[PDB]
Amino acid sequence: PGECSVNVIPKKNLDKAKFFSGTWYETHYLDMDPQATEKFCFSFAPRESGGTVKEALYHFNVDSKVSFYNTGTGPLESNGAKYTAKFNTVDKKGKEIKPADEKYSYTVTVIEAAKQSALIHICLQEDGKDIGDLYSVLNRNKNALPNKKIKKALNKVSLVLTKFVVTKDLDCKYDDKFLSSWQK
Ligand code: HEM
């Protein structure tokens, strides 16, 4: 029902220092629930050290004009391109406003990365059971189109970019300072 996709393959030999740096913007996304049709914008700043990922997350609800901020922490898998995190809720200043709920986690897989582009998959879980998943194309630049390598990776798993929501058209509002100041 809320079962996460199979055939999500972590990139071989991801350059960690490059991927886990700076800010990434979602440019296209595909929620695997066809009824999940609310428009959102997303950006994040993932960092890694000693086999642990610490990331700052930003979402913006286009419909309601409400933004929310989270941080996530968890171990990086031995393959170096997949991690599972627990998360809390913070305000725009980075201060915790709601503690992590033990029953929830998410698993991010980096499927492909090339130049200024990447393709990721996220699986949300409750008590270790799948509750839903999503694919996202990322770019360093809000308005940029994906590298062909990202399209190749989509093709390998029988997805086509035309099915994704494109957010550059949406009235996105970003908190870039929250992400740029992450772990500063
Ligand atoms: C790229 C496109 C993405 C979209 C469109 C999206 C959309 C959403 C939506 C609609 C919600 C629920 C908001 C609500 O209940 O009002 C949500 C929650 C959440 N998402 Fe995303 N998401 C994306 C990517 C990600 C990624 C890549 C991560 C982790 C790296 C992530 C982590 C979370 C977390 C932790 C929550 C729950 C926050 C809370 O309950 O306080 N999301 N997202």
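Chain A is numbered as in Swiss-Prot; the shown residues are, in order, 22-205.
Per the header of the entry, the method used was X-ray crystallography, 1.4 Å.
Using the three backbone atoms N, Cα and C, a Cβ is placed for every residue, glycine included.
If you check Swiss-Prot, you get these features:
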type    : residues      : note
MUTAGEN : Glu47 to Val  : Results in the loss of the characteristic pH sensitivity of ligand binding. Reverses orientation of heme cofactor
MUTAGEN : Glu47 to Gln  : Results in the loss of the characteristic pH sensitivity of ligand binding
BINDING : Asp52, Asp154 : histamine binding site
BINDING : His80, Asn91  : heme binding site
>> For a Cβ distance below 6 Å to any atom of ligand 1, name the recorded positions from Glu47, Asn91, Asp154 that qualify, or say none.
In response: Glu47, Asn91
> Around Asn91 (heme binding site), how many other C-beta atoms are within 10 angstroms of its C-beta?
Replying inline: 18
> Over all shown protein chains, what is the count of other CB atoms within 10 A of the CB belonging to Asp52 (histamine binding site)?
Replying inline: 17
> For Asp154 (histamine binding site), what is the tally of other C-beta atoms lying within 10 angstroms of its C-beta?
Replying inline: 22
> Could you give the Cα-Cα distance between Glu47 (mutagenesis position) and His80 (heme binding site), in whole Å?
Replying inline: 10
> What is the number of other Cβ atoms found within 10 Å of the Cβ of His80 (heme binding site)?
Replying inline: 15
> Rounded to a whole number, how many Å is the Cα of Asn91 (heme binding site) away from the Cα of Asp154 (histamine binding site)?
Replying inline: 18
> Hey, how far is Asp154 (histamine binding site) from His80 (heme binding site), Cα to Cα, in Å?
Replying inline: 16
>> Measuring Cα to Cα, how many Å separate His80 (heme binding site) from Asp52 (histamine binding site)?
In response: 15
> Just how many other Cβ atoms lie inside 10 Å of the Cβ on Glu47 (mutagenesis position)?
Replying inline: 23
